[PDB]
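*Asks:* Right, I'll just put the structure down here and ask away after.
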Amino acid sequence: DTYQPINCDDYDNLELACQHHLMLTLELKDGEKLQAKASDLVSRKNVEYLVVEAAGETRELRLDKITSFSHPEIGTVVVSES
Amino acid sequence: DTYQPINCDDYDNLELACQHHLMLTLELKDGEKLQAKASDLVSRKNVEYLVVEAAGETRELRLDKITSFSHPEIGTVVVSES
Amino acid sequence: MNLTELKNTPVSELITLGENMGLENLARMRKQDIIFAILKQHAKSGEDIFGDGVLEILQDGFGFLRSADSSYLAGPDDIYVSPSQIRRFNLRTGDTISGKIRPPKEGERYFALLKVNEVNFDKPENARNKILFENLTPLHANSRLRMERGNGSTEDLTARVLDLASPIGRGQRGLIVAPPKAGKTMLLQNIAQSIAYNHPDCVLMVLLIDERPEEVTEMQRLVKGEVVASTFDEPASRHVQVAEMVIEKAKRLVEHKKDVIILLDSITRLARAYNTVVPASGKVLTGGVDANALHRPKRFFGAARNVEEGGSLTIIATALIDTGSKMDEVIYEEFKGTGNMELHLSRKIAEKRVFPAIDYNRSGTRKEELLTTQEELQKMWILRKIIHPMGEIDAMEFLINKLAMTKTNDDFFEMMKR
Amino acid sequence: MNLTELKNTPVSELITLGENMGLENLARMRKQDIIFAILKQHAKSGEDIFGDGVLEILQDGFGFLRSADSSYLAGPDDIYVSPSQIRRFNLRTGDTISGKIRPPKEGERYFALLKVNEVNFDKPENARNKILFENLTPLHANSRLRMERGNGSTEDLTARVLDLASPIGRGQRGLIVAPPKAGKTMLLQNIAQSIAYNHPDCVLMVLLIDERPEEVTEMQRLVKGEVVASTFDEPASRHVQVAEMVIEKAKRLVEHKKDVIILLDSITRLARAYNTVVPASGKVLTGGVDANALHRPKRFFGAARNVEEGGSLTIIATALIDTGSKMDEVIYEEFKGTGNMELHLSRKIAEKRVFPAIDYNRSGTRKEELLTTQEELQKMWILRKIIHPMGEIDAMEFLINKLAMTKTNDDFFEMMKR
């Protein structure tokens, strides 16, 4: 319901991946897999969104719904819901 | 019963063995021949302790109870009481 | 544990806490190193660590959450915030940030922020939507900050004399011409207590520039509120940093519709520090002051204004006169007409050991019709009229002994008209 | 034997002792080398050797135990302290370490420490649990150091005038402004004598910067306590090292709840030496003085404080004016208002041959109510009121004449009262 901003370290890592523009792995709350590219992270109306595309779709996604991520260069970090 | 600070030369030789990670042959107050691998020492409650991972159990002990320490490479130094 | 409470405990308590926690060799370290070691040892357990501070933004882009307990001094206990958070939440210099923190990782020196909980004593969403201080329209002071204690004690006598001499309003720009050995320090002390008593809502800020440590300790002990200081041991860059941090914090607090009072001690020392720290411009006036040097303190002094939208920022500074150095004489000379409130102190009154040493015939305010009422203004002008022909020290002692038996101001006026 | 007694032994006796031991050609060798050879031979005999010294930690991390007999001058007789001992015992610069020493081995040209026995005149265990000097909370001076010997001698006249003019408190930051040939040396000497007489418990320190060797020997012979100095034929780095060692030792002594007094002559020479040694900053003030160069002397001069927990560090420094060089004038100007005690010597009084040449009107203290009693303060105020209107030379001659016909200050006060 009410949106909760993500932790500082997780946000920093995600925008580090954004500026590096590296291929990324996305896990939703149900536990699925999306091999996709993150383009930018945009905050609008006190809610931040990230644009991520599998084939150039540029889909806007919330930051709290993200479960985890993994890439060999940067160790995997699991976000905290509370 | 009260711990006595050891002489400067003995402490310097022991720390040299610790930093250089030499193969220490230890002779205790009783005279027990031990194969001690010295790594580091700590000071707690104004008393100096030396910790050795002999056979991986990592035992700590006092410094006033050591009669002698020797090494095939470096010159052996007898612990001076004065 | 909370960081802001670790910085308030005495050093002996911190040492005992570190010793019973399992740490050693903590006695010979500085307070900040002790705090950092204790925090690292606690975070080794993995518990939640809270903290708070004022954000200072460096030239490179990242910022540090300095603490007011150490007068915004750099140290190993400061929390490091990457430009990530400055871009995410639109944070300027002086924003009070409070939230959770984490121990540094490998290759990281200072602690890092983990989750912001409050910005400028407010939620981040409401904090990011506030109008900047520069966009706020200045106005004349209209609401008066009455600083009469009302208890009738001998300490309130100087406050009553000051109120009769020059009223103080919210957002007023105050300047005190204090010659040496004129009891300026105790005047600031009683002003601080009067403000802390009469108006608990207004945020009180006392900053000391180029002062001795004993004055710093006594000001911290007796003045209730926030007190920062910069002793003469520290270089001029420290004075510049302290002044900039305080003024930025004051502006950010005023943006949230709050009343802020800043007692500057003193303006001449800040101007000298700015002159020392500024690059040379090639044009140097008399006394060795650079033309571009004196412009920097004007940003501090010009920030005093009454915000029309809400709240105000008032700066009651003091200057140094006839101290023997022509540099301070020039600094006072250029700061002459830039303040609507002027308070003149004199050496002749102080050398007679009668306090306060206010020169009533030459000290006053501008646009005082807004601060006071009609009959109060009439009585004040009548009192000034009768004082005017009398001698300086004579007028001072006449004011003192006329105010001796009186408890308040209005009854003094009634017995004056009689 | 003991290193300290050897360093205190006269050179001829050292030569005779060395010849008796079996040495030769010691007559044309430096005293330090004589002591080094004697110690090496006595170590070859095989006996235990004691020694002591104040620790100076160098850039790498090892330390040297300098001796106060040679004003902490680097020499072959200094004791080498390996970084292992500094990590084992938490020792900082200025720590006074006394213990057994060890003969140098091949490849080493310094004696090495063997077993520490005393640190800062205390057991090694208790020395590691003393809070740092910086963390100690400063305070105002409240306990007075009485300078009046009271024996009625003519030498006590200057001390009595000191007590009448500027009371001295434990932790008072004193500045004595002295023009040339105004009898400053006799004033410092009398102050040191009176302090060593009245208060034997407090540690007395005399610091001389850029002084002729005859003055150094005079201070060494006459002043009770210990005196270190650096003659003008030494590099500025020598003055810097001497001052830093003195102030570190004073801080380490204050840490152990002791009262230390440092008489410095002069602050101007120390500031000039610091200016010479410091790297250039790019900003040069008037008179060719670096800006940041004055940050170091203040950290010295500002170390004077009255520690609330216990102890005290009282620094009285002499400043030089009228010397004809703008550097001295600007150095004085920067140090204008950082001292609790001010004392102005007068060339005009000195040329009239009356002593001590003290300007009563332009001298005093800050917050003198704490040191003295109520009746004494009232009497002093009466005296200052009486003296102030008249001339300067007349004031000093009147004060001397009135103090001459009485022994103690109290009797003079009663006589003045009548």
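Per the header: electron microscopy, 3.3 Å.
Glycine is no exception: its Cβ is also placed from the backbone N, Cα and C atoms.
Per Swiss-Prot, domain 'Rho RNA-BD' is recorded for D:48-123. Quoting Swiss-Prot on the mutagenesis of D:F62 to L or A: Defective for RNA-binding. Where Swiss-Prot documents D:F64 to L or A as a mutagenesis experiment, the accompanying text is: Defective for RNA-binding. The ATP binding site annotation in Swiss-Prot covers D:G169, D:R170, D:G171, D:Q172, D:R173, D:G174, D:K181, D:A182, D:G183, D:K184, D:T185, D:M186, D:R212. Recorded in Swiss-Prot as a mutagenesis result, D:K181 to Q carries the remark: Partial loss of ATPase, helicase and termination activity. Among the mutagenesis experiments that Swiss-Prot reports, D:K184 to Q is described with the note: Improves ATPase and helicase activity but reduced termination activity. The note that Swiss-Prot attaches to the published mutagenesis D:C202 to G or S is: Does not affect the kinetics of ATP hydrolysis and inhibition by bicyclomycin. According to Swiss-Prot, the experimentally introduced change D:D265 to N is described as follows: Loss of ATPase activity, helicase and termination activity.
Surface or core, plus neighbours and distances: that's what I need for these features.
*Replies:* In three-state terms derived from DSSP, D:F62 (mutagenesis position) belongs to neither a helical nor a strand segment and is classed as coil.
D:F64 (mutagenesis position): 18 other CB atoms within 10 A of its CB, across all protein chains.
Counting only same-chain residues six or more apart in sequence, the Cβ atoms lying under 8 angstroms from the Cβ of D:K181 (mutagenesis position) belong to D:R347, D:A350.
For D:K184 (mutagenesis position), other Cβ atoms within 10 Å of its Cβ number 22.
In the three-state DSSP scheme, D:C202 (mutagenesis position) is classed as coil. Residue environment of D:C202 (mutagenesis position) contains 20 other Cβ atoms, counted within 10 Å of its Cβ in all protein chains.
D:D265 (mutagenesis position) falls within a strand when secondary structure is assigned with DSSP. Proximity of D:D265 (mutagenesis position) to non-local residues of its own chain (separation of 6 or more, Cβ distance below 8 Å) is seen for D:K184, D:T185, D:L188, D:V206, D:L207, D:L208, D:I209, D:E211, D:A317, D:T318, given in sequence order.
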*Asks:* Determine the minimum-neighbour residue: among D:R173, D:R212, listed as binding-site residues, which Cβ has the fewest other Cβ atoms within 10 angstroms?
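*Replies:* Result for the binding-site residues D:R173, D:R212: minimum number of other Cβ atoms within 10 Å at D:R212.
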*Asks:* Since the record lists D:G169, D:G171, D:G183 as binding-site residues, which of them has the fewest other Cβ atoms within 10 Å of its Cβ?
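*Replies:* Output over binding-site residues D:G169, D:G171, D:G183: least Cβ neighbours within 10 Å is D:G183.
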*Asks:* In the domain 'Rho RNA-BD' (D:48-123), how many residues does DSSP call helix, how many strand, and how many coil?
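*Replies:* Helix/strand/coil tally for the domain 'Rho RNA-BD' (D:48-123): 6 helix, 31 strand, 39 coil.
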*Asks:* Find the one among the mutagenesis positions D:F62, D:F64, D:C202 whose C-alpha lies closest to that of D:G169 (ATP binding site).
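*Replies:* Nearest by Cα distance to D:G169 (ATP binding site): D:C202.
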*Asks:* If I restrict to non-local contacts, at least six residues apart, and a C-beta distance under 8 angstroms, what lies near D:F62 (mutagenesis position) in its own chain?
*Replies:* D:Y80, D:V81, D:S82, D:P83, D:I86
*Asks:* What's the number of neighbouring CB atoms sitting within 10 A of the CB on D:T185 (ATP binding site)?
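*Replies:* Taking all protein chains shown, D:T185 (ATP binding site) has 17 Cβ neighbours within 10 Å.
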*Asks:* I'm trying to understand the geometry here, so how far is the Cα atom of D:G171 (ATP binding site) from the Cα atom of D:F64 (mutagenesis position), in Å to the nearest whole number?
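*Replies:* Each residue's Cα considered, D:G171 (ATP binding site) and D:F64 (mutagenesis position) end up 30 Å apart.
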*Asks:* Write down the Cα-Cα distance for D:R173 (ATP binding site) and D:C202 (mutagenesis position), rounded and given in Å.
*Replies:* 16
*Asks:* For D:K184 (mutagenesis position), which DSSP three-state class applies?
*Replies:* helix
